[PDB]
Amino acid sequence: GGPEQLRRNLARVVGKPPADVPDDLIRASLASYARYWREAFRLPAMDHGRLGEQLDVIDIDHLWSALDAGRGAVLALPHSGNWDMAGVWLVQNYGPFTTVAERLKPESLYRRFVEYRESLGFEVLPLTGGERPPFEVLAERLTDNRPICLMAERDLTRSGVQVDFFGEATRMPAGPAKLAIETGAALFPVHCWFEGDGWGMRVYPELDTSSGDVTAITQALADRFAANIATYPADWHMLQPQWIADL
Ligand SMILES: CCCCCCCCCCCCCCCC(=O)O
Ligand SMILES: [Mg+2]
């Protein structure tokens, strides 16, 4: 989609026609987008121990307490800030975790990305073409009282859950809700953003699963993502189509 699709996505976040999205916001979002890729370049070579010691996560005790209760946890977050840096922080402060990635094309580029995240200490499952269904591995991780992390605000396929997002229809993956219902794992929304020259991260209160309804739960997740993106609009680098009307 590139910058023009980014402008159109920011138009929803901010409630204005694409043409009226503030110039300063478009600028900051492109700078934020550039920063992610500049950090991805060097992140495998940074001092991960130092980063784990010196960065903080607001309300990380949410997660720790879910793991003290033996429940496992689903950390669901949007494409904001540098989520790979948060992953480094979790690897250093808790240990390796499991996640999931679209099997991009070409396979050589997919492998580049796998190597990148594996060098950060993550276990990355292919969304397609792996030995086992990713869901089933994830559920086994949760039942072993482990955290999993899922990028959770975009899934524009037939099986994605339709939710309202900044007042308009989009689709988000059902996995986070499905996994929490099936395993009892706590479903924590997470947000990452850029905090000056550093990184801001927060774990939010777990989502109520009493409804047993994937669509209601995913809507609550979307609502929290929308509130967090609204706080740091420039850090949500969604340059791909997000809302259904843009497909
Ligand atoms: C604040 C608590 C720790 C949060 C850690 C979250 C780590 C997220 C890691 C995601 C890795 C996969 C991202 C690539 C997927 C894609 O966009 O195709
Ligand atoms: Mg309840």
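Following Swiss-Prot, chain A shows residues 48-294, kept in their order.
Method of determination (from the header): X-ray crystallography, 2.1 Å.
Positions of Cβ are set from backbone N, Cα and C atoms, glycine also.
For the published mutagenesis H126 to A, Swiss-Prot gives the following note: Loss of transferase activity. The local packing around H126 (mutagenesis position), expressed as other Cβ atoms within 10 Å of its Cβ over all shown chains, amounts to 20.
What Swiss-Prot records for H126, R164, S206, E229 is hexadecanoyl-CoA binding site. In the three-state DSSP assignment, the secondary structure recorded for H126 (mutagenesis position) is coil.
Marked as active site, proton acceptor by Swiss-Prot: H126.
DSSP assigns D131 (mutagenesis position) to a helix. One entry in Swiss-Prot concerns the mutagenesis experiment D131 to A. Its note says: 65% decrease in transferase activity.
Under its mutagenesis entries, Swiss-Prot includes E149 to A with the note: 25% decrease in transferase activity. There are 13 other CB atoms within 10 A of the CB of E149 (mutagenesis position), with all protein chains counted. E149 (mutagenesis position) carries neither a helix nor a strand DSSP state and counts as coil.
One mutagenesis experiment named in Swiss-Prot is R164 to A, and its note says 20% decrease in transferase activity. DSSP classifies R164 (mutagenesis position) as helix under the three-state reduction.
The mutagenesis experiment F182 to W is recorded by Swiss-Prot, whose note states: Loss of transferase activity; when associated with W-197. Cβ neighbours within 10 Å of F182 (mutagenesis position), excluding its own Cβ and spanning all shown chains: 16. According to DSSP, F182 (mutagenesis position) sits within a helical segment.
According to DSSP, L197 (mutagenesis position) is assigned to a strand segment. Within the same chain, the residues at least 6 positions away from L197 (mutagenesis position) whose Cβ sits under 8 Å from its Cβ are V121, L122, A123, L124, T146, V147, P220, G222, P223, listed in sequence order. Among the mutagenesis experiments that Swiss-Prot reports, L197 to W is described with the note: Loss of transferase activity; when associated with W-182.
Listed in sequence order, the residues of the same chain lying 6 or more apart from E200 (mutagenesis position) and placing their CB within less than 8 Å of its CB are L124, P125, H126, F212, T217, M219, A269, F272, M285, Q289. Under its mutagenesis annotations, Swiss-Prot gives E200 to A the following note: Loss of transferase activity.
The active site feature in Swiss-Prot is assigned to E200.
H284 (mutagenesis position) has a Cβ environment of 21 other Cβ atoms inside 10 Å. A mutagenesis experiment is reported in Swiss-Prot for this position, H284 to A, and the note states: 50% decrease in transferase activity.
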Which of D131, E229, the listed recorded positions, has fewest other Cβ atoms within 10 Å: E229
Recorded positions close to ligand 1 - of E149, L197, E200, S206, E229, only those whose C-beta is under 6 Å away: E149
Between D131 (mutagenesis position) and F182 (mutagenesis position): CA-CA distance (Å): 21
Alpha-carbon distance [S206 (hexadecanoyl-CoA binding site); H284 (mutagenesis position)] in Å: 24
Residue pair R164 (mutagenesis position), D131 (mutagenesis position) - Cα distance, angstrom, rounded: 7
